Amino acid sequence: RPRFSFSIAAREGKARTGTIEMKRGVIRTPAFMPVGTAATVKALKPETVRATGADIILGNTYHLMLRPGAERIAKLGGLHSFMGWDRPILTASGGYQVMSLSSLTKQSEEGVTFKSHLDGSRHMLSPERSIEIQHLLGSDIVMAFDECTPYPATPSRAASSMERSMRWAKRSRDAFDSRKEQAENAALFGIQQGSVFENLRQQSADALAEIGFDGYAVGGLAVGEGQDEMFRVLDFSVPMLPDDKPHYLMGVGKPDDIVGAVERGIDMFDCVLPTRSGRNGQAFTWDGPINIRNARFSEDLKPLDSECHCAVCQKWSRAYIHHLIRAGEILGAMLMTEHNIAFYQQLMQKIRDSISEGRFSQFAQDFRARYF
Ligand SMILES: [Zn+2]
């Protein structure tokens, strides 16, 4: 019923489990959010995404702004109505994808100018334009617009990028607030930057706390620093963010990354891996990923994972899916993606249950032992 309310039900070490109540629904945390790139979670109907246990999905602000356009979607009734998803939606600021998929990017204090990677150039993105677009889409959790620091980054480089983003965090905060409809029904998350330098991350965390946000995201990770660095950064970074506010690790999604991140205080995750690998032929199982294309699954009558309760493992065998994917059939992409998303949602449930029960440390240990 409330606009945003985070409640921690249980803790174990730095890990915690709880819920985020929003107008459109409850979000059980640690939570994993499927990524819906072009107003659709690849190869899945919204009902199918809900069936796997997903409480929230992530929307793209860059992508959607180019096709079909923010203003267009608003006119049509908003992303929710447009895609058929009635629960909360968190939308990226667009800044990251601009710098990765845009042609001739132009950085400046006011924002970034770029060329759409497909048809001319839907061109300008600034803190306030980002917040506007996200309002037009009608997202429940809005991400402040920032400047991601590439890896590696020198201290001065990291410093100047972090400083800029904090200025942009303030601007995002103001923009968000000026739109009453948005400020009253949505939530705004700030993003900590600073690369791998704790002094920088500390500065970023303090700035952010001074401005004040509903949730704090740890940006800058999963950009090539490797699990070891990531975890090292998470170690000192997450304790810098308000404990009573959700911590969201952006773009982190290998099953072992999630488990390790939750051990360090992360509550929300998002990643294209489950959907991506699914189209690719890679299925996640409790015993490690398997590539269904491999000849040894040609006549395997067992489900993708014998402990997985998803619709695909309950109704089809590895042999059929193996065939589907090798034949290039759409159904294979559908079934694989459904399975991977279901797997990730089961992993988040197991994490949540183990934390509530004070046995997350043993679960992580057992998880890693069998998965690897
Ligand atoms: Zn399954």
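Following Swiss-Prot, chain A residues are numbered 11-382, in order.
Positions of Cβ are set from backbone N, Cα and C atoms, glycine also.
The annotation that Swiss-Prot gives for the mutagenesis experiment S103 to A reads: Strongly reduces activity. Long-range Cβ neighbours of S103 (mutagenesis position) (same chain, at least 6 residues apart, Cβ-Cβ under 8 Å): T71, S140, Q144, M153, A154, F155, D156, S182.
Here the residue is the original one, but Swiss-Prot notes a mutagenesis experiment at this spot, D156 to A: Abolishes catalytic activity.
Long-range neighbours of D280 (mutagenesis position) (same chain, six or more residues apart, CB within less than 8 Å of its CB): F42, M43, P44, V45, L68, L100, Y258, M260, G261, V262, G263. For the mutagenesis experiment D280 to N, the note given by Swiss-Prot reads: Abolishes catalytic activity.
Look at Swiss-Prot and you will find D280 tagged as active site, nucleophile.
Feature annotation from Swiss-Prot assigns Zn(2+) binding site to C318, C320, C323, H349; the stated evidence is experimental evidence. The Cβ of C318 (Zn(2+) binding site) has 19 other Cβ atoms within 10 Å, all protein chains considered.
Among the recorded positions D156, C318, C320, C323, the residues whose Cβ sits under 6 Å from any atom of ligand 1 are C318, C320, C323. Residue environment of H349 (Zn(2+) binding site) contains 27 other Cβ atoms, counted within 10 Å of its Cβ in all protein chains.
For the Zn(2+) site, the Cβ centre of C318, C320, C323, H349 serves as reference, and the other residues of the chain with Cβ at most 8 Å from it are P313, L314, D315, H319, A321, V322, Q324, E348, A352, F353. The Cβ neighbour count for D156 (mutagenesis position), using a 10 Å radius and every protein chain shown, is 28. Note: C320 (Zn(2+) binding site) has non-local neighbours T62, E348, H349, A352, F353, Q356, i.e. same-chain residues 6+ apart with C-beta under 8 A of its own C-beta.
Counted within 10 Å of its Cβ, the other Cβ atoms near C323 (Zn(2+) binding site) come to 24, all protein chains included.
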